[PDB]
Amino acid sequence: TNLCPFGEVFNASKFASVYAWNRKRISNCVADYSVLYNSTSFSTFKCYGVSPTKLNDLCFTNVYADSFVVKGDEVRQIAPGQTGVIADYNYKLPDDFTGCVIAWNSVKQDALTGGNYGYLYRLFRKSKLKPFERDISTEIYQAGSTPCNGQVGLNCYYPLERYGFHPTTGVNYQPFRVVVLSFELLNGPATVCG
Amino acid sequence: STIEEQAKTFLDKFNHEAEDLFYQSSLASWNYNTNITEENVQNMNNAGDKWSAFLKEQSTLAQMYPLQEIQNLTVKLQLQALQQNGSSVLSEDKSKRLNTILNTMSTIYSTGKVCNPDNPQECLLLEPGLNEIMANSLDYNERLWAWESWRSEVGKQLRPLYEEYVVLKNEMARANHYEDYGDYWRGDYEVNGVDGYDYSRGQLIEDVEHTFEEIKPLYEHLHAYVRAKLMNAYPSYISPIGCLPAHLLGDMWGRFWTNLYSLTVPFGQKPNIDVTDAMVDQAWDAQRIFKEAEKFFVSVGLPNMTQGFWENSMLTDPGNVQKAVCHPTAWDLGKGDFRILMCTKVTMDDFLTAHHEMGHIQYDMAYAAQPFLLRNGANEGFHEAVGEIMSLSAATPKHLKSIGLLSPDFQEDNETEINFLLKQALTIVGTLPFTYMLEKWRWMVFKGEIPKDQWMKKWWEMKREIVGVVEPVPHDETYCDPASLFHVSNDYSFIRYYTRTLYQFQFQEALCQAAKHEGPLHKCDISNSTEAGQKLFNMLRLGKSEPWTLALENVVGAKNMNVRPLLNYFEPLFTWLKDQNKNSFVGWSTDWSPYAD
Ligand SMILES: *[C@@H]1O[C@H](CO)[C@@H](O)[C@H](O)[C@H]1NC(C)=O
Ligand SMILES: *[C@@H]1O[C@H](CO)[C@@H](O)[C@H](O)[C@H]1NC(C)=O
Ligand SMILES: *[C@@H]1O[C@H](CO)[C@@H](O)[C@H](O)[C@H]1NC(C)=O
Ligand SMILES: *[C@@H]1O[C@H](CO)[C@@H](O)[C@H](O)[C@H]1NC(C)=O
Ligand SMILES: *[C@@H]1O[C@H](CO)[C@@H](O)[C@H](O)[C@H]1NC(C)=O
Ligand SMILES: [Zn+2]
């Protein structure tokens, strides 16, 4: 009977990039989702299949918590059946999504005067990603047909650009710290529920 | 594996890089504009060099994709806007020569040192001097001296520079597969590859000439009225049936006739409308002015301003300790950061100017969803039209009575309507022939139909034939009187003002027809008309992703430029001028001159 480490997940100092989103396996603890519901400090809290306030008296085998940072108008890509540079090349969710997404504005922390160019995201890829797969490669993308030998040149460019986060940019370009939960069911016993 | 996929990926990379680079550049420029120091200018110039170098390198990388093998219209538009490098096509020595020529012309125009022959130590600069002299003074000899002295001091020096400039620009344009530099400018209104919405570059000249031929009668009546009133104001220096002297037109060149309002007022005893005192009484400040502008814009259904606008914009003069430029501007810094830089006093003119700038900002916010290379107006003459229609809709007495700045018992009559319409014609109809004649002369000199030993001759006879304005002093072939204007000497296109003047009235007429306005068009208010707001946003949200003809059809229903809305706007003043000038000769003879007695 322990409180799940949501403090070092939400209240954490720095969130990972969207192309290298942090994947933490939480289990063997007691998590009250009602305080997360009533935090009222998030701008997006949406999931289907089970209501969050009704999910409190339910549990499954294991739960996964995905966390990253994206722009403001890129949180809409975190949903099943969506298309975008985040939903395809950076973070894909299956149509049978069982958890939901927690996103909030984070200009006070992730935006600095002069530009916070430390957040990255993958722009190009030879094929779209499958649901729940990570790609942190650093190879050069070949847009043309000739090999460029791992060097950037004509039709060759590093497929990893940086988010330019400024404190003054509009909401459609402000950093939004996104947390994504996942509730999977297996043949094992249920260990994490209130 | 194809070429279009590579072009799309390259455009994606370029957009995502250039957005951050341009954001940094505009941010440094803003830090300079609101805080004038030396390190701020250093940072602004450094960011500008970075942005220009990036643009040149990206044009170099983009010139590797042929347009003839690209099917997508948006990708083709972006590739065409990115491939036009500019002066890098010419040689290096010729490029540096042209740059030095432009810089020299700009410097001679900006630092013109003209002084009277009575005392050489003290004399007046252009801005705080010659402008106020030509705008407020009334002595004939004084205005003539100012005009002739500025001409002989600026154009006489700019003539050979302008000749070499013309030659180098023609060389650069012919190197870019254009016919001349005028064709390069007309390439702004060019549309290709869109069945049913095409527009050639000579079709622009054709439609401009047709629209001006249709405007001719109203301008002739206005010119007759102004000539009569100026003959009343100048008893022995204006012929009753001739042209108007060039220095009696309200400014250095005669671009606008706004400064002849006091001399040409219809009913001088009737008080013109002004809501400054009602603002002073009700404790009106900049914040209240901009809040009322935002409310006017949200009443038509357009979204209100963002929080960053109210948090970052400079709406008041920041005291005395820190100096900043006080020119009103609408700032689109990129990445969803819209701001307005304006030193606003408690004035009705500043109220209308704030409405104009917020219209600019609304138009900027509209097409923010378009790709980076397509975030601009449909053509060069759309932003100022979108601003001017908002200014017109907010300047009407109906809106001033709605927001409580005017008494509900105000008895508006035909006299005030005629006064307002005549002022509007002085500031609107008076600049159309000037603009058309100037752009026609510049196109014909760029083309070669005017040899360099006929420049001033053709310029002055075209002015006499079109604008109906005669010079008071004969000018030989050493003058470069066109270059005496800011736009001619600083390499700026001038037809955007004509096109904007026509487009703003087309927009006003369409928006009012969509608002179910009954009565004259000059008394129209688009406030609380969400249908009109939607009809306007349908075009505002496009940007330049579609041909400007389609964008114009999306509002006015017509694909082409037209002057019928402008004439329908000025019908009341037209009938008034027709009733007034029945006992006076209308028209001008291009032979009479104030120097041949
Ligand atoms: C982390 O900080 C935020 C902001 O102060 C606070 O609302 C939140 O409760 C903190 N985390 C925890 C687990 O209390
Ligand atoms: C303006 O810039 C100077 C240095 O360039 C700085 O000391 C000052 O604080 C700035 N003022 C504002 C209002 O930012
Ligand atoms: C052009 O490409 C965009 C994607 O960049 C696509 O949405 C659009 O439909 C394409 N249009 C044409 C005519 O190919
Ligand atoms: C602008 O509109 C939004 C939309 O509801 C509203 O929340 C906001 O308060 C408005 N801004 C102002 C200054 O009223
Ligand atoms: C617009 O509608 C509002 C709300 O009814 C009203 O207060 C205002 O006076 C109206 N203004 C005009 C110009 O119709
Ligand atoms: Zn403007």
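Residue numbering in chain B adheres to Swiss-Prot, whereby the residues present occupy positions 19-615 in order.
This deposition comes from electron microscopy, 3.4 Å.
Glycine too: its Cβ is placed from the backbone N, Cα and C atoms.
Feature annotations, reproduced from Swiss-Prot:
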- B:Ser19 to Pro: Increases slightly the interaction with RBD domain of SARS-CoV-2 spike protein (MUTAGEN)
- B:19-607: domain 'Peptidase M2' (DOMAIN)
- B:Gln24 to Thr: Increases slightly the interaction with RBD domain of SARS-CoV-2 spike protein (MUTAGEN)
- B:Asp38 to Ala: No effect on interaction with SARS-CoV spike glycoprotein (MUTAGEN)
- B:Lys68 to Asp: Slightly inhibits interaction with SARS-CoV spike glycoprotein (MUTAGEN)
- B:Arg273 to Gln: Complete loss of enzyme activity. Does not affect amino acid transport activity of SLC6A19 (MUTAGEN)
- B:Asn330 to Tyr: Increases slightly the interaction with RBD domain of SARS-CoV-2 spike protein. In sACE2.v2.2; increases interaction with RBD domain of SARS-CoV-2 spike protein; when associated with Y-27 and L-386 (MUTAGEN)
- B:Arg357 to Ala: Strongly inhibits interaction with SARS-CoV spike glycoprotein (MUTAGEN)
- B:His374, B:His378, B:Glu402: Zn(2+) binding site (BINDING)
- B:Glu375: active site, proton acceptor (ACT_SITE)
- B:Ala386 to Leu: Increases slightly the interaction with RBD domain of SARS-CoV-2 spike protein. In sACE2.v2.2; increases interaction with RBD domain of SARS-CoV-2 spike protein; when associated with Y-27 and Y-330 (MUTAGEN)
- B:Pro389 to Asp: Increases very slightly the interaction with RBD domain of SARS-CoV-2 spike protein (MUTAGEN)
- B:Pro389 to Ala: Slightly inhibits interaction with SARS-CoV spike glycoprotein (MUTAGEN)
- B:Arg393 to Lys: Increases very slightly the interaction with RBD domain of SARS-CoV-2 spike protein (MUTAGEN)
- B:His505: active site, proton donor (ACT_SITE)
- B:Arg518 to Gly: Increases very slightly the interaction with RBD domain of SARS-CoV-2 spike protein (MUTAGEN)
Which of B:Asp38, B:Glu402 has the fewest nearby Cβ atoms, counting only those within 10 Å, among these recorded positions?
B:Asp38
Look up B:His374 (Zn(2+) binding site) in the DSSP assignment and reduce it to helix, strand or coil.
helix
In sequence order, which residues at least six apart in the same chain have a CB under 8 Å from the CB of B:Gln24 (mutagenesis position)?
B:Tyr83
If H, G and I count as helix, E and B as strand, and all else as coil, what does DSSP give for B:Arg357 (mutagenesis position)?
strand
Recorded positions near chain A, Cβ-Cβ under 8 Å, from B:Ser19, B:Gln24, B:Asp38, B:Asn330, B:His505:
B:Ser19, B:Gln24, B:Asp38, B:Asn330
Other than B:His374, B:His378, B:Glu402, which residues of the chain come within 8 Å of the Zn(2+) site, judged by Cβ distance to the Cβ centroid of those residues?
B:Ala348, B:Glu375, B:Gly377, B:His401, B:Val404, B:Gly405, B:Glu406, B:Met408, B:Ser409
Filter the candidate list B:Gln24, B:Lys68, B:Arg357, B:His374, B:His378, B:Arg393 of recorded positions, keeping only entries whose CB is under 6 Å from an atom of ligand 6.
B:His374, B:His378
If you measure B:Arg357 (mutagenesis position) to B:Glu375 (active site, proton acceptor) at Cα, how many Å is it?
10
Going by Cα-Cα distance, pick out whichever of the recorded positions B:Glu375, B:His378, B:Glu402, B:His505 is nearest to B:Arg273 (mutagenesis position).
B:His505
May I ask which of the recorded positions B:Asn330, B:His378, B:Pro389, B:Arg518 is closest to B:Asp38 (mutagenesis position) if we compare their C-alpha atoms?
B:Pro389
Which chain-mates of B:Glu375 (active site, proton acceptor) that are at least 6 residues away have a CB under 8 A from its CB, listed by sequence?
B:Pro346, B:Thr347, B:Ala348, B:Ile358, B:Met360, B:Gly405
Three-state secondary structure, B:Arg393 (mutagenesis position) (per DSSP)
coil
I'd like to know which of these recorded positions, B:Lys68, B:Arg357, B:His374, B:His505, B:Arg518, is least surrounded, judged by other CB atoms within 10 A.
B:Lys68
Hey, how far is B:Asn330 (mutagenesis position) from B:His378 (Zn(2+) binding site), Cα to Cα, in Å?
17
